[PDB]
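Worksheet: the structure to be examined is printed underneath.
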Amino acid sequence: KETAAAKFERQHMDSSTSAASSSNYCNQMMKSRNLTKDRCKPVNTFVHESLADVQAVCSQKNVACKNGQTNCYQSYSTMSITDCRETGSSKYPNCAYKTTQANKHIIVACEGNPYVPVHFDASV
């Protein structure tokens, strides 16, 4: 089955570009990463940094997770991210998203050995 670490790379890593490729980015990426298979996932964030740079966040600023667990980490630097947000017009199976580019600190939950990101918690 899919590891949590692999699921995080699928759902949240896009190192291939430095920014939100275009107004079409989220429509294409939400589909191609399989986040519209069984329903339109309402919101999703993609990080445009290297895998190494996002994995390194697991050794950065320890912060509380939104669910109250203690294993979340905030990046010391801002990172290039794209927020995908489903539209009102959006009806499964034709999921439609607003693509928003920003530079924000990310917060990820990390687990395992090796200790790696398994959940995208927030951007700040």
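The residue numbers of chain A are those assigned by Swiss-Prot, with the residues present covering 27-150 sequentially.
When the header is checked for method, it gives X-ray crystallography, 1.6 Å.
Cβ coordinates come from backbone N, Cα and C, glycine included.
Taken straight from Swiss-Prot:
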- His38: active site, proton acceptor (ACT_SITE)
- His145: active site, proton donor (ACT_SITE)
- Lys33, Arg36, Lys67, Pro68, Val69, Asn70, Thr71, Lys92, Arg111: substrate binding site (BINDING)
- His38 to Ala: Loss of activity (MUTAGEN)
- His145 to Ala: Loss of activity (MUTAGEN)
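For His145 (mutagenesis position), the number of other Cβ atoms no farther than 10 Å from its own Cβ, over all displayed protein chains, is 20.
Recorded residues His145 (mutagenesis position) and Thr71 (substrate binding site) have their alpha carbons 11 Å apart, per Cα-Cα distance. Cβ-based neighbour count (10 Å, all protein chains) for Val69 (substrate binding site) stands at 10. Binding of substrate is attributed in the record to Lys33, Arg36, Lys67, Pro68, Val69, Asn70, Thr71, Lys92, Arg111, and the widest Cα separation among these residues amounts to 22 Å.
Sequence-distant neighbours of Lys33 (substrate binding site) (same chain, six or more apart, CB under 8 Å from its CB) are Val144, listed in sequence order. Comparing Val69 (substrate binding site) with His38 (mutagenesis position), their Cα atoms are 11 Å apart once rounded. Cα of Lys67 (substrate binding site) to Cα of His38 (mutagenesis position): a distance of 13 Å.
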